[PDB]
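Participant: Pasting in a structure now, in structure tokens, and then I'll have a few things to ask.
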Amino acid sequence: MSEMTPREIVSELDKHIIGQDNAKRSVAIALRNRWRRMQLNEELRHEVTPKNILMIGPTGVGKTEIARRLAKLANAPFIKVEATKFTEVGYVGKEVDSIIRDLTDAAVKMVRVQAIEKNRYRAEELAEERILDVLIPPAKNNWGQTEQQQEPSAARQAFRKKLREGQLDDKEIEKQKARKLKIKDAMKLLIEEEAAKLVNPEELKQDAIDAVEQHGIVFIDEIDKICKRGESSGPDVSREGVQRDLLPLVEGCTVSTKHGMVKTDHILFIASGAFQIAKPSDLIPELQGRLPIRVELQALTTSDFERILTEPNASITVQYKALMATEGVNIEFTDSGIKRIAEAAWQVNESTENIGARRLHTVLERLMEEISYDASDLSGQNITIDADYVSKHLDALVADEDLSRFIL
Amino acid sequence: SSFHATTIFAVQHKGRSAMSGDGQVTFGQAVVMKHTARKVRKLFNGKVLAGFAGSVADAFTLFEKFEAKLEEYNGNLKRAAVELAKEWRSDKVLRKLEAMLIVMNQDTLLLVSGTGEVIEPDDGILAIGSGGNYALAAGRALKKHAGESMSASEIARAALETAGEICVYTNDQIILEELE
Ligand SMILES: Nc1ncnc2c1ncn2[C@@H]1O[C@H](COP(=O)(O)OP(=O)(O)O)[C@@H](O)[C@H]1O
């Protein structure tokens, strides 16, 4: 099982989300206040109430990714539903118990794929027993010693080591089979047709169910755009409603679905958004109060950037190096470009409109349009990417405001 | 008849940034209902001075749409100034609205009008409402004349003061605001 202490939770955070400590902090305080529970009895296993979180602040500084990530290391199943959607001011038809239904549909194509390296390496030593079986059969009547089985190997395990270097031969092996095929096929087959025997009844469900149930985490994005305070950001309280609908979810219900009936009850909720338009004080009271833990995030810096450009472990930048290396190019970003790199983000974000950390992403892939293209030429060649570089393909762009409008 | 404008005066001198306004609420032709009202507020973490001229519904109301849009762009008056104009010029209920809006920051200074104007005073003095001109005439007057001899804060105080002195619709009790 998972847990992690408060700080532990944080620290893996600072691994991919620069700054906003306060932020992290809370979310972890929610995720232990979580664990804690379990460890009680039955009374209070069921009278204490997922400490759901309200995420006030500007855009692109990481409310989402703070959640997204928290959850990945919780190893919780997770989904982010935009608040908008349930509005349909195009007037369609939106039901909110859907949300829970998709927090299962990952809670699966999550259980699945998170079962093919736990039970994959367990059955490449079971797809071999099925070819060292057709090239040379362990002659009828095994005289039980389990050590006269590694004794077929007296040539059998000479073919076992010869499966990795010489294949493409015509063979046929044992709703079963009885089929005559070929070996590089078949090798790619059995595998598949073997994960099946790696039992998938009321296990990939029931426990996938447990998934959601135990908990993930839903991040209800934008909540603020669904509540009133008049003028420009009120049509009707034909939005107020979606706060209502919502309630139950957060406030605790069962729900109908596909793989099994699910209990929202204990699910964790993380409600986002910026409120230049209203004020959290402005939710329906009901909601207001299921959002116990409130926290601010604040806009990142120039530095903050620079640092997001490199101190993220998946770093953007690196994404480059490696990507870029693949064509035979070392690439290497100075202190002093990683400086302008940011520097631009910030200047651009300040003239057009500011989209968050977001800009770096675009500013970059643009830096490289040159390199990133010609790359397969540079076969070995290496390049120095630095201020003086940067500014040559940037400055006038960033310069041209109205271009940036289009193309950054 | 109607309630008369309040007079309000903003000025920006030797890098101090200042807004004075009267309290006088002059109802009907001649009648006075109150002698004190706050229509000069501090907005955005004391970062901006804004005085309105008008009704405190209208007043309050505009103010937040200036807020909202100030956040909505991280400190750029001009920008938000504008995008309010658009908003005010268009809205059915405020587009008709008479008075204007004085907005200023650490740096710079703006008239903003129901009608979708946005104005920039060459000389760092703006002024609205009843006695406007009288105080404008005081403002510009002093700055030009005892810039050295007096302050931001001071010059504005005085604007109003003079106003109430020529002006029936302006009165001695002045509210004063400055940024840091
Ligand atoms: N504080 C930050 N530290 C690291 N990366 C960030 C930070 N803020 C934003 N980002 C990155 O830039 C984009 C913004 O993140 P996201 O969480 O979706 O923004 P927001 O929640 O603020 O609307 C994503 O690519 C995100 O991973």
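Going by Swiss-Prot, the residues shown for chain A are 1-174, 210-443, listed in order.
Heads up, the Cβ atoms here are built off N, Cα and C, so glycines get one too.
Relevant sequence annotations retrieved from Swiss-Prot are reproduced here:
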type	residues	note
BINDING	A:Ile18, A:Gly60, A:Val61, A:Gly62, A:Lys63, A:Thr64, A:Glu65, A:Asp256, A:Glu321, A:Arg393	ATP binding site
MUTAGEN	A:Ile312 to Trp	No effect
MUTAGEN	A:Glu385 to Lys	No effect
MUTAGEN	A:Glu436 to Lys	Partial loss of protease activity; when associated with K-437
MUTAGEN	A:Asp437 to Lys	Partial loss of protease activity; when associated with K-436
Participant: Enter the number of other CB atoms within 10 angstroms of the CB of A:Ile18 (ATP binding site).
Facilitator: 20
Participant: Enumerate same-chain residues with a sequence separation of six or more from A:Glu321 (ATP binding site) and a Cβ-Cβ distance below 8 A; give 'none' if the list is empty.
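Facilitator: The list for A:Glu321 (ATP binding site) reads A:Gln278, A:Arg279, A:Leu282, A:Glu286, given in order along the sequence.
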Participant: Go through the mutagenesis positions A:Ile312, A:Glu385, A:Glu436 one by one and keep only those whose Cβ is less than 8 Å from a Cβ of chain B; report them in sequence order, or 'none'.
Facilitator: A:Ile312, A:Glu385
Participant: Could you check which of the recorded positions A:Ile312, A:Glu321, A:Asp437 have their CB within less than 6 A of ligand 1?
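Facilitator: Cβ < 6 Å from ligand 1: none of the recorded positions.
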Participant: Which secondary structure state does DSSP assign to A:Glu385 (mutagenesis position), in the simple three-class scheme?
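Facilitator: Once the DSSP labels are grouped into three classes, A:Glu385 (mutagenesis position) ends up as coil.
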Participant: Which chain-mates of A:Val61 (ATP binding site) that are at least 6 residues away have a CB under 8 A from its CB, listed by sequence?
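Facilitator: Expected: A:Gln20, A:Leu332, A:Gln333, A:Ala334, A:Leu335, A:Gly391, A:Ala392.
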Participant: Counting only residues 6+ apart in the same chain, whose Cβ is under 8 Å from the Cβ of A:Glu436 (mutagenesis position)?
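Facilitator: Counting only residues 6 or more apart in sequence, the Cβ neighbours of A:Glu436 (mutagenesis position) under 8 Å are A:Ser386, A:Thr387.
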Participant: Closest of the mutagenesis positions to A:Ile18 (ATP binding site), Cα to Cα, picking from A:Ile312, A:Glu385, A:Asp437?
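Facilitator: Sorting the mutagenesis positions by distance from A:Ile18 (ATP binding site), the top entry is A:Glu385.
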Participant: How far is it from A:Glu385 (mutagenesis position) to A:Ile312 (mutagenesis position), counting Cα to Cα, in Å?
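Facilitator: Just about 20 Å between their Cα atoms.
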Participant: For A:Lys63, A:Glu65, A:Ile312, A:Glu385, A:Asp437, listed as recorded positions, tell me which one has the smallest number of other Cβ atoms within 10 Å.
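Facilitator: So among A:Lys63, A:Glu65, A:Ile312, A:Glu385, A:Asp437, the recorded positions given, the one with the fewest Cβ atoms within 10 Å is A:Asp437.
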Participant: Among A:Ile18, A:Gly60, A:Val61, A:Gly62, A:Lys63, A:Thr64, A:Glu65, A:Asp256, A:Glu321, A:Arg393, recorded ATP binders, what is the largest CA to CA distance in Å?
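Facilitator: For the residues that bind ATP, the greatest Cα distance is 34 Å.
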Participant: Taking just the CA atoms, what is the gap between A:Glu65 (ATP binding site) and A:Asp437 (mutagenesis position) in Å?
Facilitator: 30
Participant: To the nearest whole angstrom, what is the C-alpha distance linking A:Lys63 (ATP binding site) and A:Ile312 (mutagenesis position)?
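Facilitator: Answer for this pair: 17 Å between alpha carbons.
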Participant: I'm trying to understand the geometry here, so how far is the Cα atom of A:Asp437 (mutagenesis position) from the Cα atom of A:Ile312 (mutagenesis position), in Å to the nearest whole number?
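Facilitator: Counting only the Cα atoms, the answer is 27 Å.
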Participant: In the three-state scheme derived from DSSP, which category covers A:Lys63 (ATP binding site)?
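Facilitator: The residue in question, A:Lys63 (ATP binding site), is helix (DSSP, three-state).
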